[PDB]
Amino acid sequence: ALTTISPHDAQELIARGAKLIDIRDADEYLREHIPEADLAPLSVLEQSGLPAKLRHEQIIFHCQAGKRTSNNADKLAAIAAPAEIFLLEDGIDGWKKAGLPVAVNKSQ
């Protein structure tokens, strides 16, 4: 469990099957997304836990661009265990560190 993986590496495993859970908020999903996740804010995690789709043997957790995802990593781990849980840097911090753009709504 809890492995705090660095960016670039996560872009590798996500392009293979690893899933990510957005334990942030739906008003952020409006503007930006992340490298392969699902909208499951804390309002779902505390009422049920990890969704049955993203329940694969290897998952990841993220929240905002620095909401200290590690600050609840104990609960987040249990919520998705026995699968392998990781933390993709400071959430959005990681994806952007390597310079990869999020799944934003294209405009001009």
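All chain A residue numbers match Swiss-Prot; in order, they span 2-109.
Header says: solution NMR.
Yeah, the Cβs are placed from backbone N, Cα and C, and that goes for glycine too.
Residues annotated as domain 'Rhodanese' in Swiss-Prot, with sequence analysis given as evidence: 15-105.
Sequence-distant contacts of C64 (mutagenesis position), defined by Cβ-Cβ distance under 8 angstroms and a gap of at least six in the same chain, are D23, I24, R25, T70, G92. Record note (Swiss-Prot), mutagenesis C64 to D: Unable to bind sulfur. Cannot be S-nitrosylated; when associated with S-159. The unchanged residue is displayed.
Swiss-Prot lists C64 with the feature active site, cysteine persulfide intermediate.
Broken down with DSSP, the domain 'Rhodanese' (15-105) shows 27 helix, 13 strand, 51 coil.
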